[PDB]
Amino acid sequence: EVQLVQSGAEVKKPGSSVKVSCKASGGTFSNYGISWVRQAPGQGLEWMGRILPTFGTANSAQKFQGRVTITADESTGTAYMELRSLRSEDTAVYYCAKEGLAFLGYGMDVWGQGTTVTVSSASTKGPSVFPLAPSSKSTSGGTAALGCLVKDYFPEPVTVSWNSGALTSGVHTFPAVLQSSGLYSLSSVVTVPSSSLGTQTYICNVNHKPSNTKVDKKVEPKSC
Amino acid sequence: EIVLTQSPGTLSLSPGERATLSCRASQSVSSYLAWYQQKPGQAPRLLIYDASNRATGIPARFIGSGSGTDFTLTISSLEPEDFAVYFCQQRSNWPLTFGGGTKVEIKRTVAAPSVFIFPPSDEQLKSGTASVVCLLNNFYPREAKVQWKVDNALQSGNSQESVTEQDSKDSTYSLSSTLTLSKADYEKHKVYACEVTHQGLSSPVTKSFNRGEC
Amino acid sequence: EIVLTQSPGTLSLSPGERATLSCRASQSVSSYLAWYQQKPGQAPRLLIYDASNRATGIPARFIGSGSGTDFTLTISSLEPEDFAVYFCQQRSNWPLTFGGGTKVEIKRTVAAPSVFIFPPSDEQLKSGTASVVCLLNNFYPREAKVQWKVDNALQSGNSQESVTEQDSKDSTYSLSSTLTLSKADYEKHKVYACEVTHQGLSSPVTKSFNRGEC
Amino acid sequence: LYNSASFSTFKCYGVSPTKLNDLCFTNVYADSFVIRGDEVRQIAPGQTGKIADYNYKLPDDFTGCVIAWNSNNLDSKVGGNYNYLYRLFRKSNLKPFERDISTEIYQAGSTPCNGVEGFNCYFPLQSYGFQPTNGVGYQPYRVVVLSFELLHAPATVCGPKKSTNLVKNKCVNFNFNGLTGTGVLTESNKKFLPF
């Protein structure tokens, strides 16, 4: 059961350089053939190139020529896939997987874990929490939905919990969307019976790890 | 450079039925193909290699066939843990391209999209940016369109959609669209409305609100 | 078990040169082997038996050679009714398996593949399935690739690429690909194209039509 | 080797199995490798395929002996045994009893490869997925190929045929180191020299 421990998330800036590692859990290498696969956010997979660790051979896809440089270190069993001249669209989740010392046939079977590599041009920014009041309390007389909008934060992720995680029924968390400016935003709403309104207090909390912020917005009705 | 396609793109099926995915090629890839099974937010895993063999540990319900320029992956019994995106990778020669994908969903009865709207808050109005949120919750199927009608005028180019994944308890979606615009623009109209059109709706339900008075 | 490899696969040659058909064997089949000739649409009559003899009625044109494990057929001054696939099957031990065979054909100058497109008619639209056919007439050599770009999207061969037999006058090929789809799939597309990639042509030509407006 | 009850494919062509220890041969060669199940058949003399063509070609006029027995306990570990390679691409065929270990990238097309794999330029070798859980025919088979040559040198390996007891005081047939005859053997009082 060969494992492939991979690096961690690395936010970078346009035009910079990145270096992802695919250390093989177990020691040194063998008759491998590790190859690198890139997956854009919410898209299909995309092959990049492969390396032969022990036999000392590597190449990249024709589209990535002159930009990707795959190297291996058989002493420690670690393969690197340094990428230079990072573009704005190169943000993706980069994988590494072994495919047998060959070129055609078997196909990759043991994968790493993914290394998110968001490339942009903005420093960490606190997320501005804004409450969405349960407006128009006349939908169906017994159902209501309310949430708190999280806007202009960077970078991912930001977990959202309601009442310190004491409520999960009818709770949604939409995926973050990259705005034109370059900051992320996501909503999080909860469906609550109209009877509970005006009697139970709901507070949503956020936890932006890079900016270590703990906000607590207590949602309110329209305040007459 | 060989290109692969997968048909169809959605392949909506209910549990217990039989699936049929076709990764039709473009050249001679006679017996060199592989199928991957990626659940959301995870790493892909190998299923079928050389278009007939099955990888170790895979349940026998997965059968692959076909050769030449037209292959087919067939699933006999759809377990709940078989709904994912299925990728095909041709391994004939350089480069080892991939396929589009086929997100296999759950098939259920049609449901009605509950609609809610939220005006921008006063605290959100401290800066010069105002955002309006129209929300659709527990609907099916995926196809749904939202249009904004600020001052009875169609608005475009300033909205962003966001769809959750299928729920694990009722298999219903949930869509949210935002209308980000400047404070001065928010002060240069009267009424705001979001219009939703769905297969499960007899009429295009539209929710609206007026500024200030609430 | 014995295996009889065949090389080459097509052996494109001219009327009146040296042919070097080979029958690379497995075992010691020194002299128990035969060659056959199958005219398309006919029964494969015998040509050579015991690897060095000749059947009755066989002209001096066909001369055989080879022994042991290597066996070769030499055709002297090819003749127009001597272009047919040749099978060499051993008759040493059980079983008497055949070979793949090589379809000898005429070598001519590279030609330009013409392209035609025919959309379905109203009568074909009375059914539940459409019928879109491309056409590649009078081209050379055999190898080709036909693709469809529907709505500027890479569609793949939802069809059966049919190739006709070599011409008896010009010795050129004709290709077809009946891209078929359902009526419901017909109306949600807008442009259909037939991509052609050829060695003889430097740039891939494409013939397309727009549905309805025609 | 014969009465071992552990060899799957103790069969061979040049000479009879029962007369192996009857002929004194020259320096017997021995080959060794591990292979799948589907192609132990083509390790025989005179076959063509993938391994009999580019890896280990055996001459038709073969006079050796071929061994093959299953070892799905030592060369198969969980996660595969990516340590047993085999060539699957070559310019031409292979002459009998030839060795090739060069790892120049094979060029299937008509374009320079520059020592780096690319379009129509495959790596020559290939690994074996020796999983512990495979059907028979994919499990490893250790193979030993023998060869007996009739070199003009006298001989170097004879057979340990037999040696029996001796009964004296009877008219019996005898054979001592090739010296046969008949007569009655009795103890002597001679003074033989060591040589």
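Sequence positions for chain D are given in Swiss-Prot numbering; the residues included correspond to 368-562, in order.
This entry, so its header tells us, was determined using electron microscopy, 2.7 Å.
The backbone N, Cα and C atoms fix where each Cβ goes, and this holds for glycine too.
Database features, via Swiss-Prot:
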type    : residues    : note
VARIANT : D:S371 to L : In strain: Omicron/BA.1
VARIANT : D:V445 to P : In strain: Omicron/XBB.1.5, Omicron/EG.5.1
VARIANT : D:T478 to K : In strain: Delta/B.1.617.2, Omicron/BA.1, Omicron/BA.2, Omicron/BA.2.12.1, Omicron/BA.2.75, Omicron/BA.4, Omicron/BA.5, Omicron/BQ.1.1, Omicron/XBB.1.5, Omicron/EG.5.1
VARIANT : D:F486 to P : In strain: Omicron/XBB.1.5, Omicron/EG.5.1
MUTAGEN : D:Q493 to N : Reduced host ACE2-binding affinity in vitro
MUTAGEN : D:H519 to P : Increased resistance to human covalescent sera neutralization
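Checking the recorded positions (D:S371, D:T478, D:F486, D:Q493, D:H519) against D:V445 (variant position) with a 10 Å Cα-Cα cut-off leaves nothing. Note on proximity: of the variant positions D:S371, D:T478, D:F486, the one nearest D:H519 (mutagenesis position) is D:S371, by Cα distance. When the C-alpha distances from D:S371 (variant position) to the recorded positions D:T478, D:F486, D:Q493 are tabulated, the minimum falls on D:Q493. For D:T478 (variant position), the same-chain residues that are 6 or more apart in sequence and have a Cβ closer than 8 Å to its Cβ are D:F486, D:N487, D:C488. Look at the recorded positions D:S371, D:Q493 and count other Cβ atoms within 10 Å of each Cβ; D:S371 has the fewest. Neighbour counts were taken at the CB atom with a 10 A radius for the recorded positions D:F486, D:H519; the maximum falls on D:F486. Under 8 angstroms separates no C-beta among the recorded positions D:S371, D:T478, D:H519 from a C-beta of chain A. Taking 8 Å as the upper bound (exclusive) on CB-CB distance to chain B, the recorded positions D:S371, D:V445, D:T478, D:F486, D:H519 give D:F486 in sequence order. According to DSSP, D:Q493 (mutagenesis position) sits in a coil region rather than a helix or strand. A 10 Å cutoff on Cβ-Cβ distances gives D:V445 (variant position) a total of 11 other Cβ atoms nearby, all chains included.
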